[PDB]
Amino acid sequence: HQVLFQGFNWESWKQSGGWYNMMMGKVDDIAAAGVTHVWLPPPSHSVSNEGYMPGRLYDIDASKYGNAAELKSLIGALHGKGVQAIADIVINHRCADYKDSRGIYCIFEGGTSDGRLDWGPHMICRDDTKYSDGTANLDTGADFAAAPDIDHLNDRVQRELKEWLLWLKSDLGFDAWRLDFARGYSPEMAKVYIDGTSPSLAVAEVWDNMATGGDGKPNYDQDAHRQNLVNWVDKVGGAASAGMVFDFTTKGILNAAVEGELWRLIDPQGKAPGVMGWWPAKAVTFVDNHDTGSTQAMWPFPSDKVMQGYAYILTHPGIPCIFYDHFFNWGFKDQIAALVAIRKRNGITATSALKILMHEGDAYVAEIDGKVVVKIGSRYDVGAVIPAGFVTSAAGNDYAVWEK
Ligand SMILES: [Ca+2]
Ligand SMILES: [Ca+2]
Ligand SMILES: [Ca+2]
């Protein structure tokens, strides 16, 4: 059994009294709903309020979400309810505390007294010329515009970053990682950090655009999009690795499929169309996150169909991730908890078997592990396709679940 929960949104850092202190009050509900792991925001000092422009990586106390004590206390309360804590790991780029001779900020401070992470411009990807001293290796991945990109090929970098990651585990209690902007560096570099710190999982944010066409809708075929993600996992180590990816292929396809185009939910081989259908043990599915949804709304799930999205991900193979706002702010708490209870009581996991029974415009129906049948779409009756022995288990706006 595995169910993730994103424990923040783009606005969390503004929570009065502190985001982590507030969350202390949400732990019991999260645990009771069957959640096994909670993804928390970038914990370190960051030039940006949300945390994605990290500087003094050991300086947790400067976080806007809360200080090291509050964080340890939230993680401790999670662990007391059997729930793990995932840290949002932002290491593609980093901001320096001090300017050098050139008057450029490229003199970093790790946040401790000694020299851990007190990097110089040699640690900056030589091709991020806006900050480097041209002596480093070339960036192994894409560049982040606003801050110096770290040269992950630099040996000191690898060592001090792994040491820091192990300290987030040892001194704060984190169990796993969410790798921010994973396109920023190579899976080979990702492998170094994952292999070097044995996290229970390392879900990577590898977000590429979806092949679209003409009007703007995404194409029905998305093998290219999910091949890339599958390939990333292979290079990070495949099955031997704790590494995995957010299933952005499924996210894109589902975004469109619910708008009366559920025929999109199956590939020509009769398999789920996203990473879920090719490597479900490595697919972390979701409805919306702090970028796609929330107040940034880069790619929001149709707001009137959000529960259909959860009926899909929570009953299906792949590891589902519930979004904070959806569980707590939209009034879907009991409905979401009930879907997770169905998943759990039926022993459904990321690798459960999927048999699609109907993939039409207003009706998607599938059977999982031959124990649960779910239906999404506006079609009133799909009874003819329900196997013998199933009885309605749960239902809401345009979705239904049956169990034997
Ligand atoms: Ca220092
Ligand atoms: Ca950069
Ligand atoms: Ca980079």
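Using the numbering of Swiss-Prot, the residues shown for chain A are 25-428, in order.
This entry, so its header tells us, was determined using X-ray crystallography, 2.0 Å.
In case you wondered, yes, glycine gets a Cβ from its N, Cα and C as well.
Per Swiss-Prot, active site, proton donor is recorded for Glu229, and the stated evidence type is a curator's inference. The Ca(2+) 1 binding site annotation in Swiss-Prot covers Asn116, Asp163, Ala166, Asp173, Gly208. Annotation comment: Swiss-Prot describes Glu133, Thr136, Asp138, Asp142 as Ca(2+) 2 binding site. Among the features that Swiss-Prot reports, Ca(2+) 3 binding site is placed at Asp152, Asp167, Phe168, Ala171, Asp173. Under mutagenesis, Swiss-Prot gives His117 to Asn with this note: 20-fold decrease in activity. Listed in Swiss-Prot is the mutagenesis experiment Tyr129 to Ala, annotated as follows: Reduces affinity for starch granules 3-fold. Under its mutagenesis entries, Swiss-Prot includes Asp204 to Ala or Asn with the note: Loss of activity. For the mutagenesis experiment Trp303 to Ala, the note given by Swiss-Prot reads: Over 10-fold decrease in affinity for starch granules. Abolishes binding of starch granules and reduces activity towards starch granules by 99%; when associated with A-302 and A-404. Looking at Swiss-Prot, the entry for mutagenesis of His314 to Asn says: 10-fold decrease in activity. Looking at Swiss-Prot, you'll find the mutagenesis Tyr404 to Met noted as follows: Abolishes binding to cyclodextrin-Sepharose and strongly reduces enzyme activity.
Overlay of Swiss-Prot annotations on the structure.
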residue : record                : DSSP class
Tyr129  : mutagenesis position  : strand
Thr136  : Ca(2+) 2 binding site : coil
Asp152  : Ca(2+) 3 binding site : coil
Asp163  : Ca(2+) 1 binding site : coil
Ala171  : Ca(2+) 3 binding site : coil
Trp303  : mutagenesis position  : coil
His314  : mutagenesis position  : coil
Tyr404  : mutagenesis position  : coil
Inquiry  = Need the DSSP three-state call for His117 (mutagenesis position) to compare against my parser.
reply    = strand
Inquiry  = Are there recorded positions among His117, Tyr129, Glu133, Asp138, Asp173, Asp204 that sit within 10 Å of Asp167 (Ca(2+) 3 binding site), Cα to Cα? If so, list them; otherwise say none.
reply    = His117, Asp173
Ask   = Other than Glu133, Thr136, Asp138, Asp142, which residues of the chain come within 8 Å of the Ca(2+) 2 site, judged by Cβ distance to the Cβ centroid of those residues?
value = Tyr82, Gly134, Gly135, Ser137, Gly139, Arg140, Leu141
Request  = Just jot down the residues in the same chain as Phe168 (Ca(2+) 3 binding site), at least 6 apart in sequence, with C-beta under 8 A of its C-beta; none if empty.
outcome  = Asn116, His117, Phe205, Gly208
Ask   = Roughly how many angstrom lie between the C-alpha atoms of the residue listed as 'active site, proton donor' and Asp204 (mutagenesis position)?
value = 5
Ask   = Taking the Cβ of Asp152 (Ca(2+) 3 binding site) as centre, how many other Cβ atoms lie within 10 Å?
value = 22
Request  = Show which residues of the chain containing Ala171 (Ca(2+) 3 binding site), separated from it by at least 6 in sequence, have their CB under 8 Å from its CB.
outcome  = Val71, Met77, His117, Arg118, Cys119
Inquiry  = As a check: which entries in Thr136, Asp138, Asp152, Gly208, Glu229, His314, the recorded positions, place their Cβ less than 6 Å from an atom of ligand 3?
reply    = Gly208
Request  = Could you list, ordered by sequence, which of these binding-site residues: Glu133, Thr136, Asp142, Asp152, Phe168, have a Cβ under 6 Å from ligand 1?
outcome  = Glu133, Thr136, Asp142
Query = Hey, what's the Cβ neighbour count for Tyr404 (mutagenesis position) at 10 Å?
reply = 8
Note = Counting other C-beta atoms within 10 angstroms, the emptiest spot among the recorded positions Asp138, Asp167, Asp204 is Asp138
Key: Extra residues within 8 Å (Cβ to Cβ centroid of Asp152, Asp167, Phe168, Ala171, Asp173), Ca(2+) 3   = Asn116, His117, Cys149, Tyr155, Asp163, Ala169, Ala170, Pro172, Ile174, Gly208
Ask   = With respect to ligand 2, which members of the recorded positions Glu133, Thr136, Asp204, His314 satisfy a Cβ distance under 6 angstroms to one of its atoms?
value = none
